[PDB]
Amino acid sequence: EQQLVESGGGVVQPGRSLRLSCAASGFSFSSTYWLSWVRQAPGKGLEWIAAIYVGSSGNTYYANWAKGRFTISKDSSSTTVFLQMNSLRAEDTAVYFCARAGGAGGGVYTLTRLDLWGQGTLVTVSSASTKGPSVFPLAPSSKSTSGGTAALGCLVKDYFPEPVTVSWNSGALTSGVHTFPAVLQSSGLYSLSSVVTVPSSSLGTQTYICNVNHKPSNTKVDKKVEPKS
Amino acid sequence: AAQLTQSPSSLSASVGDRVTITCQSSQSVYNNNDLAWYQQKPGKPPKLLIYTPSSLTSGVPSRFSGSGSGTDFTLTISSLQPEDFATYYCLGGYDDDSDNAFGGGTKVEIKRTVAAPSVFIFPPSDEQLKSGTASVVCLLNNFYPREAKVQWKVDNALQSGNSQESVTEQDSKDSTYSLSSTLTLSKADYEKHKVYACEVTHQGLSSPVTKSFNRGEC
Amino acid sequence: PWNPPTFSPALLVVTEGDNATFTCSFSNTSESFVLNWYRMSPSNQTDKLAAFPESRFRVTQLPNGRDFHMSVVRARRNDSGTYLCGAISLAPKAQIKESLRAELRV
């Protein structure tokens, strides 16, 4: 029943600040416990930021690179820990996890013994503004078919921020679907591709629609993908 | 200042194989064993596997073991299971906790037979062309291993800086990869030229393969 | 090299209604720390009974600096069981080191 839940993520503009929260459930902050913030940029590795002793003394511990730009603090009365992030820069876009160390019965505890984690919250540092994608068909042609299988798909271009979901035929088509990681373009907008491989004999007998959802912009697109003349 | 180096950055293995991942520190970790290993799966938080200073009574199957003391550490998976393919991270603690850091991680992926990519090319849609922008995409499907080189050519001029790509995780049925590359041009530039070519270099090809089209030809 | 505290003696035998005193020794290292007194329950869970920075279970520091008296005031027969102490260091290095366990008999 013990839980950590991170909140406060979202779009923040470079050079500004953001405060994140870690709300704990199932235990009290009196002693034996430290809460840590750990981050992970899209597609990269884990990175430890800082930790705080929950309990009266409130000692803080900061990674060398984070000192003077991040501030960690606590509120025992609502079992919540805070991470203050200043002078935000683009490389700070990441998922931010809080993790707990400590307890009793385990013999030895240090800050490397992080045995309880939240799901993390996404912070994107960017000056772009919310924009729904343009959905374009990747039409199946002789140049996309081989050995009984044809490739078709949807290009979901120029949206902000993450995420977007794609499905095919309202969810009836699931085998052969490959949706790719998005790419961040120099415009500051994202773009991704979703392709499905289907029998060559089905084209012209079976219709294919990709269903694109971008909730930040309240965009919903059904794009029929068919062969071209 | 402590720097923690993890090797290799990725490896491929089959179920049943023994894998060793090593982790080496600039300076001795605290009390010579303040070091842990973590498993992470896509979209999921990391999970503690090994806590060296007091080996866990948790649910690590016997096949996981850590060794090493001071500055060099090893994670061994003696009989790799399907659920073990994941990324693994070491985490070092030091006399000053301000030095604590993760290693860069080791991705353990599924080994298979080498397989050359199927390559497909898609011209920009007529919908997008009305908008003033042209995106041409090149799809690489069913290949192994992951390393692949996509080179765009426009009228046999080799493109740089106007394309981007991304790769799937290993395919759930045959453990291959797929790759999507997008070359993006202005409509004006797209309509100045004729031959759009996607040239692919991969281990499974004895020499590079090219898929191309002439705009206005179909 | 971990040097965990000690919990003296491995076995107290007492009679019901009697003062029972364990003694937990956390060598030197007295600059920023908390010391917990635990009892294990049937299910191998750890229950805090008192702590040095702080009435049936009293923890009192000794003149030594390093030695601590951890004592049950009115012994009982269900107060009986297995105990240990935990040293929580906050500086220079964040740490918990637990003692080995000892038995109370009464």
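All residue numbers given for chain C refer to Swiss-Prot; the residues shown span 31-84, 93-144 in order.
Every residue, even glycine, has its Cβ placed from backbone N, Cα and C.
Swiss-Prot lists C:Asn49 to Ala among its mutagenesis entries, and the accompanying note reads: Decreased N-glycosylation without affecting binding to binding to nivolumab drug. Experimental mutagenesis at this site is recorded by Swiss-Prot as C:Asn58 to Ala, annotated: Decreased N-glycosylation without affecting binding to binding to nivolumab drug. For the mutagenesis experiment C:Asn74 to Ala, the note given by Swiss-Prot reads: Decreased N-glycosylation without affecting binding to binding to nivolumab drug.
Recorded features from Swiss-Prot, shown on the structure.
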{"residue": "C:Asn49", "record": "mutagenesis position", "Cβ neighbours (10 Å)": "11"}
{"residue": "C:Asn58", "record": "mutagenesis position", "Cβ neighbours (10 Å)": "8"}
{"residue": "C:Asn74", "record": "mutagenesis position", "Cβ neighbours (10 Å)": "9"}
Interface-adjacent mutagenesis positions, chosen from C:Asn49, C:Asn58, C:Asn74 when a CB lies under 8 A of chain A:
C:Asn74
Cα-Cα, whole number of Å: C:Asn49 (mutagenesis position) versus C:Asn74 (mutagenesis position)?
25
Would you mind working out the Cα-to-Cα span from C:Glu84 to C:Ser93? 8 residues missing in between, answer in Å, no decimals.
11
Length of the line joining the Cα atoms of C:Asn74 (mutagenesis position) and C:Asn58 (mutagenesis position), in Å:
30
Which three-state DSSP class does C:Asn74 (mutagenesis position) fall into?
coil
